[PDB]
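A.B. asks: Okay, here's the structure, questions in a sec.
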Number of protein chains: 2
Amino acid sequence: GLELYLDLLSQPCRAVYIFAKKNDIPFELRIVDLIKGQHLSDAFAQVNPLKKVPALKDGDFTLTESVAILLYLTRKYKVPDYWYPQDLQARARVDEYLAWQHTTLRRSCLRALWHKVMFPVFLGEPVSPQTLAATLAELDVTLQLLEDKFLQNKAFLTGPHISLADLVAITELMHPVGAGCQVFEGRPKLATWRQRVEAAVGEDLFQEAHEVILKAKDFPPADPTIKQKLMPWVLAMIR
Amino acid sequence: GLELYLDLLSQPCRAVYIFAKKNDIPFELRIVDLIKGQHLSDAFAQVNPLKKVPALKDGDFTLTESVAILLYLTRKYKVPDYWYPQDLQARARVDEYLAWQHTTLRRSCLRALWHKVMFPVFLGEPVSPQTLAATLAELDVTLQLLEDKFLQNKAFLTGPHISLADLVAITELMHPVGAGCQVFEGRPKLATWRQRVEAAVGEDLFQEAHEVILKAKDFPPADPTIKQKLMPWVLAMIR
């Protein structure tokens, strides 16, 4: 039937996983261990030639990109309208966030995890303090935008109920949280939003989805061969 | 009524312009001259605080992001369904391409134009040959992905008919074409696809839309006032 190729270390994977689980969508979970380079293997290259997760397989149909996967699952499984409302402007707000985040918040949250923790600790690659300072500053800018452009004075990013947008944003923000960054500290509007999102998703599910990213800082350092395999994947990922 | 804030120098703005004109969507065109720093003006900041184009205004409704604007116009104006097909897997292919391009082809095409032409010519800022070589090599890799992942031996990127995906892709590719890159030379499958796309869009409209980018190489160099204004925008954009 439906197979989802995921690693909960990955931000887009957590969004897909939460969404499928919350909506009781049946699927076979296929774990792709990123830390062990399983996405770079010949076996996975058969599933997804792009060598990235998440990937969906629905019979002979294969799909990549978390945004595409989320919208496909929304439509195919007739999930509640609140995820992607029928009103054209409400729907557009979800589309706008989903488009905006690719080059902004997704990038800043990823760079925060890698520059602060995963490079120096896991890959044994020191990061220059100038690079880390620029990364943390950029994260601050993107968090301010999250508040000023999207959330504003609303309960959620696009209106009074959770939507796909909130699911993508929250799993992004958990990346710097795993890195030990001061994300929700000093931002009470984001902190209260997080609690509302966790409630809407289910606290146990939210926690389950985030177990791996919260222990990333404690991964054993990669062997030379794994480091060699992963470097180009990491560098393309963050740019 | 509907207002579209656009500069045809911009890749996403061309996609939006072509889509609206092809579909005979009535709108008021508001030119925002990027090269004059108009997007950084106090006036435009009132339209779009993010200071980017394209932007859409429909009364009290404002919308950013080309992907969100294209989908909104598709829905509001009841355009022919081929642009965003009803079949769920076909629609998913359009979503997959639209998600993918943000961090890949969009970025390579932008960097190509800037490193090859707009920095040295317009901004009077030499680019090292090593930098340009890396940028053009990266464009080459991304064009191979476009062929291997999306087009393959199909007529169009997502199936037998044009969709929003092809419109976004072709407008992106015209950036390096304007820069004098060999995009379609050496790639016959892309060359034939380009002809099918121009035919589907309308050749007059296609040429009209690309007037500005095809003469970017002849832009008079920015004066010191304009250059100081634009530089931080430029740097953030190609990063």
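By Swiss-Prot numbering, chain A shows 2-240, in order.
Recorded method for this deposit: X-ray crystallography, 1.5 Å.
Here the Cβ of each residue, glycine as well, is placed from N, Cα and C on the backbone.
The following feature annotations were taken from Swiss-Prot:
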type	residues	note
BINDING	A:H40, A:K53, A:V54, A:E66, A:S67	glutathione binding site
DOMAIN	A:2-82	domain 'GST N-terminal'
DOMAIN	A:88-220	domain 'GST C-terminal'
MUTAGEN	A:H176 to Q	Increases activity towards alkylhalogenides, but not hydroperoxides
MUTAGEN	A:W234 to R	Facilitates binding of substrates and increases catalytic activity
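Please situate the listed features within the shown structure.
C.D. replies: Secondary structure at A:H40 (glutathione binding site), taken from DSSP and collapsed to helix, strand or coil, is helix.
Residue density at A:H176 (mutagenesis position): 30 other Cβ atoms are found within 10 A of its Cβ, drawing on all protein chains shown.
With a cut-off of 8 Å between CB atoms and residues at least 6 apart in sequence, the same chain places A:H40, A:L41, A:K52 near A:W234 (mutagenesis position), listed in sequence order.
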A.B. asks: Work out how many Å separate A:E66 (glutathione binding site) and A:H176 (mutagenesis position) at their Cα atoms, rounded off.
C.D. replies: 18
A.B. asks: In angstrom units, rounded to an integer, how far apart are the Cα atoms of A:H176 (mutagenesis position) and A:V54 (glutathione binding site)?
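C.D. replies: Pair distance, Cα basis, whole Å: 16 Å.
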A.B. asks: Please count the residues of the domain 'GST C-terminal' (A:88-220) that DSSP assigns to helix (H, G, I), strand (E, B) and coil.
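C.D. replies: Per-class counts: 99 helix, 0 strand, 34 coil.
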A.B. asks: Is there any among the recorded positions A:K53, A:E66, A:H176, A:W234 whose Cβ is under 8 Å from chain B, and which ones, in sequence order?
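C.D. replies: Filtering A:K53, A:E66, A:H176, A:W234 for a Cβ under 8 Å from chain B leaves A:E66.
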A.B. asks: What is the total of other Cβ atoms whose distance to the Cβ of A:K53 (glutathione binding site) is within 10 Å?
C.D. replies: 21
A.B. asks: Excluding A:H40, A:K53, A:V54, A:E66, A:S67 themselves, which residues in that chain have a Cβ inside 8 Å of the centre of the Cβ atoms defining the glutathione site?
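C.D. replies: For the glutathione site the neighbour list reads A:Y6, A:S11, A:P13, A:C14, A:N49, A:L51, A:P55, A:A56, A:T65.
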